[PDB]
2 protein chains.
Amino acid sequence: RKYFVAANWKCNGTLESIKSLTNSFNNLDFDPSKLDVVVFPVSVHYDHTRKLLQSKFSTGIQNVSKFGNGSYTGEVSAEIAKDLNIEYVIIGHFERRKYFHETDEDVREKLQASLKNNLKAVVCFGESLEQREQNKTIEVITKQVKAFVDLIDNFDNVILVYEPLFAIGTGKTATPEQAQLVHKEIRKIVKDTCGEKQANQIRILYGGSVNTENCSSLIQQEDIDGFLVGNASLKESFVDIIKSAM
Amino acid sequence: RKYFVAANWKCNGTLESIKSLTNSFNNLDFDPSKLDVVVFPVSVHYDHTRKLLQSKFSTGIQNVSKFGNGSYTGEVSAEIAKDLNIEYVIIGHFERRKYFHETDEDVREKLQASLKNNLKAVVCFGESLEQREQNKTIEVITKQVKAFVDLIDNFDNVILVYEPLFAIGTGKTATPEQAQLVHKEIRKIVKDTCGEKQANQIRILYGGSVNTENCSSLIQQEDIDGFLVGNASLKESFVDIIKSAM
Ligand SMILES: O=P(O)(O)OC(CO)CO
Ligand SMILES: O=P(O)(O)OC(CO)CO
């Protein structure tokens, strides 16, 4: 499996900081045929970032609409995306499930619209702190994954991301072992419902807090194929997180 | 009052159709100091559209976030908008209230974030078909307006838009008279809660279906100061709607 390292800038950035940040990123020398590195800027920053990042870096948007072109003020459709040649899109990030009540149904439809338009998808899912304490982690994960996994046709174009919400912002910590356990169960769910060749091909990223110090012990895990970095991706030291996967 | 004519492209467009459409728009000769004409493209199309449209045309985005910079995947903040020099933003469009459950609280917060960052706002509100039949039109509007009207400081930078939802997609038609009545009640709500100089200064646009044939009889109304055009703005004949307000 080809490692995958994504930078989710979320809602941050100014024309200037981005110029500076990309300038750092460009310096890192790596083979894009051996590693996937994707940068997800704010929609209105897409063109700007794309012109500054060299071809070795892929780019994409943080969200895609579940509807197609039409009367949907404020949305961006997979079609619009395809036309601009955006390559990846993030789907189901917990922040959207939390503040915008995006449901598993939305996730499914968005994924469908994306695949139909030849977009690659970074699909997110994970259990809450409350669900983890109730030992429902696997039950929850299974449900969420089984909500869209059947729509996956090409397992090189859909990247799954496990976002242990429970650890993110609660004073908790997901250890390389804990994550490796779930990453194994997810991969098993794919195997049982899509076949082995597929399960061994699909990539499952860790989406909890990742930084220059813990990235190595994470990428080392068997079923962890890279990550979806958050705040760390806003620093120049992000290049080291990439190096950890070279 | 300086007339206002806005083009809400919603979720439509391709790099090519936009080049063609703007080419048409550019041809129309008008004085921007006498008339406000604003185009709202898809976020990912903003730069492209802005480079093609001549200075006489203002541009803005279809939606703005209620949060500031930070962990809000998929959102665009007023701060980021300001940095890019985006001038206007649409807030509360019924399509967002309908499909994304944006509430009057979201509208207030979004408006606040916008004003704090020196952005001009196009605020939308309107009653449903069901509420109109129950003769609750004035009641509903008053509520929605009284949800943010106090935050208005500079009455040249906030444009109110009445979107008679009822007439949009039900087989109903809002006559120039019907709209003119509501526009009068809205302006009175501003007068009683913000004063006369303000009420007489703020622009109140009509948001129902507008086309080359009914625009004139609408702009003629006393309390109608322009419009927020939808599908008609996707045609080259949109220039005639502009002319109707010159
Ligand atoms: O938790 P942080 O520091 O915001 O960053 C993330 C995710 O959201 C790490 O992959
Ligand atoms: O109803 P249409 O044709 O989509 O256009 C609109 C609004 O949404 C007219 O201002």
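Residue numbering in chain A adheres to Swiss-Prot, whereby the residues present occupy positions 3-248 in order.
Cβ coordinates come from backbone N, Cα and C, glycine included.
The annotation D-glyceraldehyde 3-phosphate binding site is assigned in Swiss-Prot to A:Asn10, A:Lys12, A:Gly171, A:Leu230, A:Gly232, A:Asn233. Following the DSSP three-state reduction, the secondary structure of A:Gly171 (D-glyceraldehyde 3-phosphate binding site) is coil.
Around the Cβ of A:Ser73 (mutagenesis position), a 10 Å sphere holds 18 further Cβ atoms from the protein chains shown. Secondary structure at A:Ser73 (mutagenesis position), as computed by DSSP, is coil. A:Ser73 to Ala appears in Swiss-Prot as a published mutagenesis result, with the remark: 3-fold decrease in substrate affinity; when associated with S-96.
Under DSSP, A:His95 (active site, electrophile) is assigned to coil, being neither helix nor strand in the three-state scheme. The local packing around A:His95 (active site, electrophile), expressed as other Cβ atoms within 10 Å of its Cβ over all shown chains, amounts to 30. For A:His95, the entry in Swiss-Prot reads active site, electrophile.
For the mutagenesis experiment A:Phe96 to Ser, the note given by Swiss-Prot reads: 5.5-fold decrease in substrate affinity. 3-fold decrease in substrate affinity; when associated with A-73 or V-167. The 10 Å shell around the Cβ of A:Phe96 (mutagenesis position) contains 20 further Cβ atoms across the protein chains shown.
For the published mutagenesis A:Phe96 to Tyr, Swiss-Prot gives the following note: 5-fold decrease in substrate affinity.
Quoted from Swiss-Prot for the published mutagenesis A:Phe96 to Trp: 3-fold decrease in substrate affinity.
Looking at Swiss-Prot, the entry for mutagenesis of A:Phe96 to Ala says: 2-fold decrease in substrate affinity.
Among the sequence features in Swiss-Prot, the mutagenesis site A:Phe96 to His is noted as follows: 6.7-fold decrease in substrate affinity.
Residues within less than 8 Å, Cβ to Cβ, of A:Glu165 (active site, proton acceptor) and separated from it by at least 6 positions along the same chain comprise A:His95, A:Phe96, A:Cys126, A:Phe127, A:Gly128, A:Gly209, A:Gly210, A:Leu230. For A:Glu165, the entry in Swiss-Prot reads active site, proton acceptor.
Counting only same-chain residues six or more apart in sequence, the Cβ atoms lying under 8 angstroms from the Cβ of A:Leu167 (mutagenesis position) belong to A:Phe96, A:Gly128, A:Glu129, A:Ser130, A:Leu131. Swiss-Prot lists A:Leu167 to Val among its mutagenesis entries, and the accompanying note reads: 3-fold decrease in substrate affinity; when associated with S-96.
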As a check: which entries in A:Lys12, A:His95, A:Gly232, A:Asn233, the recorded positions, place their Cβ less than 6 Å from an atom of ligand 1? A:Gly232, A:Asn233
List those recorded positions among A:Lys12, A:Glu165, A:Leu167, A:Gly171, A:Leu230 whose Cβ lies under 8 Å from any Cβ of chain B, in sequence order, or write 'none' if there are none. A:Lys12
For each of the binding-site residues (A:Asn10, A:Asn233), count the other CB atoms lying within 10 A of its CB, then report the residue with the highest count. A:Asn10
Integer Cα-Cα distance in angstrom, A:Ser73 (mutagenesis position) to A:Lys12 (D-glyceraldehyde 3-phosphate binding site): 26
Write out the long-range same-chain contacts of A:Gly232 (D-glyceraldehyde 3-phosphate binding site), meaning residues 6 or more apart in sequence whose Cβ is under 8 Å from its Cβ. A:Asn10, A:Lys12, A:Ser211, A:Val212
